[PDB]
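Engineer: Got a structure here, written out as structure tokens. Questions coming.
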Amino acid sequence: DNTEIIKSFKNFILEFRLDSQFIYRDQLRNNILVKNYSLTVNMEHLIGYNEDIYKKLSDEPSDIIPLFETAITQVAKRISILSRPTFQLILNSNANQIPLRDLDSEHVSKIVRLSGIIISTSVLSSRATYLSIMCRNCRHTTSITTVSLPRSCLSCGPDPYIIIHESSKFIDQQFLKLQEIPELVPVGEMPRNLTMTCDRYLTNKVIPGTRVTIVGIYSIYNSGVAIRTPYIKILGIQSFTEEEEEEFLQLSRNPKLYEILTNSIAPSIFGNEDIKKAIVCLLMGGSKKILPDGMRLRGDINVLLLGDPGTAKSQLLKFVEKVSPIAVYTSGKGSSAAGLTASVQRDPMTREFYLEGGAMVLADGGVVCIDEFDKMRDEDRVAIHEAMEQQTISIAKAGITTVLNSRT
Amino acid sequence: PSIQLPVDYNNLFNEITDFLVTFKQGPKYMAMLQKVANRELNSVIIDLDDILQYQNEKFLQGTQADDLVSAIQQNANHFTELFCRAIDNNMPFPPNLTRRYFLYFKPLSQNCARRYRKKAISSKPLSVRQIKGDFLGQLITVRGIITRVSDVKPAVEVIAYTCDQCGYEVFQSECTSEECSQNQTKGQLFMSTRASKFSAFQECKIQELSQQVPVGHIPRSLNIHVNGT
Amino acid sequence: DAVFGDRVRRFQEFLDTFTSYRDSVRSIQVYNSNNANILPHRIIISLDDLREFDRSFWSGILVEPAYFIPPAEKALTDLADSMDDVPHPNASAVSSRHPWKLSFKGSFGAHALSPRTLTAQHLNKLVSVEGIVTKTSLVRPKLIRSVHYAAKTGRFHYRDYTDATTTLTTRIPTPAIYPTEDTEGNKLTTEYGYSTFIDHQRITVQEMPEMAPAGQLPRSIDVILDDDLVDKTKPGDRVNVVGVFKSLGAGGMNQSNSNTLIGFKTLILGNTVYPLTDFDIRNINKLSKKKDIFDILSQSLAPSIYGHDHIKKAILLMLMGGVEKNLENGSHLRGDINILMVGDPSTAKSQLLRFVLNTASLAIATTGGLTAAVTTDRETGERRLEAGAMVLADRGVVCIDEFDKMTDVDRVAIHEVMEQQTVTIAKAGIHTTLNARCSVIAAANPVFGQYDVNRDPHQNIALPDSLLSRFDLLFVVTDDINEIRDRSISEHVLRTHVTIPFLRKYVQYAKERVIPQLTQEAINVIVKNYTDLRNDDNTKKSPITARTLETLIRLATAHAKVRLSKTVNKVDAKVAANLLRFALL
Ligand SMILES: Nc1ncnc2c1ncn2[C@@H]1O[C@H](COP(=O)(O)OP(=O)(O)O)[C@@H](O)[C@H]1O
Ligand SMILES: [Zn+2]
Ligand SMILES: [Zn+2]
């Protein structure tokens, strides 16, 4: 019965044709030439090629994605034999994503799509994928591919087998932390954080502070009375309308574009044309340049408001928070160097120490609005100096040292 | 699995008994054992130079001789009992559980080794850093400075019990004596502390001096344990 | 099995088809017989030679160490144990029983990795890893073979042991302690003098920062060393290590233990450690004879800085250094030279320091553990001192940025460094003296950012006069604007919007061979100029003290090294006197 699923996959790789070419056969063949044992399957082609397997995969991927791994491995090895390990499945999709707050107890074991920003990552760890064992009582040998060792010999007492280390295979895995975009979070709420895991070629692609689009499986695992921690098996990560492009191109073609946008910034306030225009320059920011020696010029434009009280200077920062797509607003008093910049903390879910970003890390690639800048301590200012003039944050806590970029 | 080594304890033990009987001061050690026999002394110090002197005396006389000092050098753990065994039968419940005396060996002197045309590697004032794993179980002389000494602590060697059912003295919860093993009823054991074998023990540590330290390193330390008198 | 014996004979054939290996073993055997120190029972195998003799066996070491190396170890041990009769009366029973270990060299193929590049795909393979020694564990002996005597039966006995680390192949573990009774059941007489023990140590190797990308924690891996490699490295050393990358334990496979976070422990079974011309010389000496070589070398230095000829000359003189002396009373004389830079922060100070730090062979960057009087502990609790930049820069140069930002604890420690070239460590339970013969170049800035040229740094920067007097040369630079001149230097910046490799040989050779002594020519010059400076009551950068006389001797000696003359001349003192006047104005 499941052989048809393998056969359909084989047709979808070897025989699927788009743009008058065997794109899936060729791209897998090219990956074999590169020796990259992974294939990027586009879900939009899958639905157009065979909806029946899509129904099974979308509803019950429990056995389908084991079939995905074994079928692609067989097909790719067939291509390798024709031209002259387990191939990782990678999924690219453009279907609608479900909001992170909308995940519930109903999408369990269902493939879902998400979008968010990575706030913390873990170090790589090795996990078993193929094992060979030997009985200590009678030297009986067998191979094994959650997974647990047999309790009795197949030829010896309870648990007679031991692992043959030199004839076993392992794969690498990483643990990631994802949370929703703070801009999409209404005030009075801390963005929900979700644990994600990635393995093999999908590891180490994203650092904390990177905005990503997620395609994965929603599931739980034990780690309250029965509160199991949710987690995601990562399947694929990615990181305007034609009429909108013409609309904004027409905006670029407006003769009074600069003045219209200048007036548009905080229209409730009167005059103040110069400070409006500089903040407009803050929104666009400079263009990045790289020295031939490898150094990078900071492209951010940082402005200080240093005038008398009651001049709408606080209101100017607030308006930017509502116009900048990536916006973080914080006060000088209610901030700390660890809160602003990066920090190192132990994840209680996996019992490991993770590198975790801060407010100045979340605002990477956008604009941050700090108020009462004079009221924050010098140590916070010192950490800002590195971010302002190098776009980097250096962390040295406990017994570990690291440097993290921050284009804030 | 059985193996063969050129070591022969039969020749050495006979030499030890002969050395005890013959080596003069009458005999030096027999006089020492006589004082112990007179209950005047509690510890026995064995001089390896005296043993080496006797070996050279036997060597110059052309009689049979085996390098007893090197045998004690290599395996001092077992030769300590052998000297006790010789004394336990030659001094003017199993015996080892009741012995209250103590025995030690003093090292060869470099002048003596050179005088007998030999090298006393064990007695060479080497540092703790230079003591490899090859020296485990070997009597060696260490030159250094003591940096920490602990106070006196009890060190029980054999734990004594008394049984209500038989009255026997049991040494090491239930009595293992012959009468209680035969009987269906066994008297429960209790700790007879006044009968347990206490040994005087202190913890000491030795460390290299500054001149013994290689370039830019930290002076290493080694544990020294002191027992008996 | 029979396969094990086949590869033992195959390795014996390799040891015979190239006699260049086993003849060095014979050289070791001959040397060890004469010393009746001991040479190690280790040889280095060229993988290329092994590649051309047996491709499968050569690939066997790289790909399947567990099934190829132990056959090779036995074959080498067999060859050493049979090439001589070992006529030693007693040493033949203990010393000759130590097996012979292997080392590897040549092309590593794909197995040349880093802690970052090392992954699970590289397990169970012999690989070469490049990194830095962060720390070393404590050394302990490890039992290998036990020897005991069965007194009741009248014959000796023995027993071997296996460990998951020492056995590349998964042999049955032997957790048993040294036996007390053998098969006969009689109590055994322990033979410590004939048992075999081998030392063991653990080290941690981390990826070098030179290739580390930002935004990630560093990658590290543990390496296991035994016997001869047990104490061959110290923390902080760059190292290339070749060993078997092998896993241990189980990731919760026993019972249920099905947590998703548990992974398999991995480490490297290291077995080879690699710690990290006359034509030019005749050209170096020949170039010294032209009059402008001092100026030409002073222009190749700092090509990105226009002007500052005296500073560039000062850098050359500081690299050349003076000459140290010893006295019959037991005293020693400092010879090195220090330079200090002061003025506006971004103006050419970081640029000059960047060139010197990159050019100098033993340049260390410092900014405000340099005192080397602090300890770092191992994983088991034992601790070791960590070296400091001032100590490490012995016979080198110290590059300091943000010198004004250094703490008072650094200042009191560097007082003896710059004056006595030593560090007197006095801590709880630790007391030692370390040489600190390092030249010092530092940069400092005023608090206000804009330097008040009318006043000395004692009020613009407010460092203690005792600390400031320890610098032989001081320079103040500030971007006083001449628009046509600043245009000339900014055009090259706007363009972005003697060869150094031979010069470093010139600096190396001159200091390596030339040790100039004083001459009557400079004696009168030194006394007269020093007296004139003392007579000059006009304001200067610093008052005239005996250290100024010391600086003149140091500078004149440095110029003689530029001239590569082992005796000083009147011209050397003349240059030093003029340069000091420029630094004092
Ligand atoms: N030019 C202006 N046009 C309209 N409102 C203004 C203007 N200048 C100040 N305001 C008023 O000032 C207030 C913001 O002041 P704010 O910047 O918070 O004071 P502070 O500088 O003490 O933080 C707003 O309520 C705003 O209505
Ligand atoms: Zn079995
Ligand atoms: Zn009893």
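Per Swiss-Prot, chain C residues shown: 18-53, 90-329, 343-434, 441-569, 651-738, in order.
So how was this one determined? The header says electron microscopy, 3.4 Å.
In case you wondered, yes, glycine gets a Cβ from its N, Cα and C as well.
Per Swiss-Prot, ATP binding site is recorded for C:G409, C:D410, C:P411, C:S412, C:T413, C:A414, C:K415, C:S416. Quoted from Swiss-Prot, the note on the mutagenesis of C:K415 to A is: No effect on MCM2-7 complex helicase activity. Loss of MCM2-7 complex helicase activity; when associated with MCM5 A-422. Reduces MCM2-7 complex helicase activity; when associated with MCM2 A-549.
Looking at the shown structure, can you explain where the listed features end up?
Structural biologist: Taking Cβ-Cβ distances under 8 Å and a sequence separation of 6 or more, the neighbours of C:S416 (ATP binding site) in its chain are C:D473, C:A515.
For C:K415 (mutagenesis position), the same-chain residues 6+ apart in sequence whose C-beta sits under 8 angstroms from its C-beta are C:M407, C:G409, C:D473, C:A515, C:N517, C:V549. Under the DSSP three-state reduction, C:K415 (mutagenesis position) is assigned to helix.
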Engineer: Other than C:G409, C:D410, C:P411, C:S412, C:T413, C:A414, C:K415, C:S416 themselves, what residues in this chain have Cβ atoms within 8 Å of the centroid of the ATP site's Cβ atoms?
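Structural biologist: Nearby residues not in the site list: C:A515, C:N517, C:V549, C:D551.
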Engineer: When DSSP states are folded down to helix, strand and coil, where does C:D410 (ATP binding site) land?
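Structural biologist: For C:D410 (ATP binding site) - judged by DSSP and reduced to three states - the answer is coil.
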Engineer: Which recorded positions out of C:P411, C:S412, C:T413, C:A414, C:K415 lie by ligand 2, going by a Cβ under 6 Å?
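Structural biologist: Near ligand 2: none of them.
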Engineer: Given the binding-site residues C:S412, C:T413, which one is most crowded in terms of C-beta atoms within 10 angstroms?
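Structural biologist: Checking each of C:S412, C:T413, the winner is C:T413.
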Engineer: Counting other CB atoms within 10 A of each CB, which of the binding-site residues C:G409, C:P411 comes out lowest?
Structural biologist: C:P411
Engineer: Which Cβ among the binding-site residues (C:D410, C:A414) has the fewest C-beta neighbours inside 10 Å?
Structural biologist: C:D410
